[PDB]
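What follows is one structure encoded as structure tokens, with my remarks underneath.
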Amino acid sequence: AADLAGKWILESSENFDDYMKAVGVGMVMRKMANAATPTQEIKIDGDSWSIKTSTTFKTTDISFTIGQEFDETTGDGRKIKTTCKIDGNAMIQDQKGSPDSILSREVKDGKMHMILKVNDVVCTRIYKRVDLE
Ligand SMILES: CCCCCC/C=C\CCCCCCCC(=O)O
């Protein structure tokens with residue numbers, strides 16, 4: 001999963017609105033989030049990670065150690081317990097709360113595929129790399 005490092009910008013999205021409805025995001029915030037073109041900046045040092053997700057209206061920042069449970073507050077404001085692990089090509093962010101959700105990221109054919117799963121909803125968001133320097 002080491003190649004997730006760098007900067008990424010959203011290229012395509014499928015079923016994000018239903019994902020947000022399932023986790024309880026309100027109407028106005030869904031309007032903003034659906035229209036957004038977020039960037040993700042991912043840094044990796046050994047088993048230490050950070051991920052900054054930026055939009056014009058909201059930024060989230062998390063930092064963690066692979067395998068170590070930590071407190072996360074999501075962009076929409078849910079308090080959850082998160083554990084991240086590496087599974088070959090993918091880094092999986094397993095979120096416990098109300099509701100639970102699974103977020104996976106992996107690079108394929110040069111693009112970061114982020115799959116978000118909650119209850120019976122699956123959302124796929126594909127990011128293109130932004131070259132740094
Ligand atoms: C900075 C990101 C905040 C986006 C607005 C908050 C609304 C919904 C958040 C749902 C959980 C996080 C989804 C992340 C999707 C993605 O990174 O493309």
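Numbers here mean position along the shown chain, with the first residue as 1.
Header says: X-ray crystallography, 1.3 Å.
Note: Cβ is positioned from N, Cα and C throughout, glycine not excepted.
Non-local contacts of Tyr127 ((9Z)-hexadecenoate binding site) by the CB criterion (under 8 A, 6+ apart in sequence, same chain) comprise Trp8, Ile9, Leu10, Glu11, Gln40, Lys111, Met112, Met114. Residues or ranges marked as (9Z)-hexadecenoate binding site by Swiss-Prot on the basis of experimental evidence: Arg125, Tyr127.
Among the mutagenesis experiments that Swiss-Prot reports, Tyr19 to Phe (Swiss-Prot position 20) is described with the note: Does not affect activation of Na(+)/Ca(2+) exchanger and ReP1-NCXSQ phosphorylation. Its own atom aside, the Cβ of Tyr19 (mutagenesis position) has 23 Cβ atoms within 10 angstroms in the protein chains shown. Under DSSP, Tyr19 (mutagenesis position) is assigned to a helix (H, G or I) in the three-state scheme.
According to Swiss-Prot, the experimentally introduced change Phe57 to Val (Swiss-Prot position 58) is described as follows: Does not affect activation of Na(+)/Ca(2+) exchanger and ReP1-NCXSQ phosphorylation. There are 11 other Cβ atoms within 10 Å of the Cβ belonging to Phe57 (mutagenesis position). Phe57 (mutagenesis position) falls within neither a helix nor a strand when secondary structure is assigned with DSSP, and so counts as coil.
Among the mutagenesis experiments that Swiss-Prot reports, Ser98 to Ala (Swiss-Prot position 99) is described with the note: Does not affect activation of Na(+)/Ca(2+) exchanger and ReP1-NCXSQ phosphorylation. Of all the Cβ atoms in the protein chains shown, 9 others lie within 10 Å of the Cβ of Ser98 (mutagenesis position).
Put simply, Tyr19 is the one of the recorded positions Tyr19, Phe57, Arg125 whose Cα lies nearest to the Cα of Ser98 (mutagenesis position). Counting only the Cα atoms, the space from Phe57 (mutagenesis position) to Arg125 ((9Z)-hexadecenoate binding site) is about 19 angstrom. Separation of the C-alpha atoms of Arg125 ((9Z)-hexadecenoate binding site) and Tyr19 (mutagenesis position): 11 Å, rounded to the nearest whole number.
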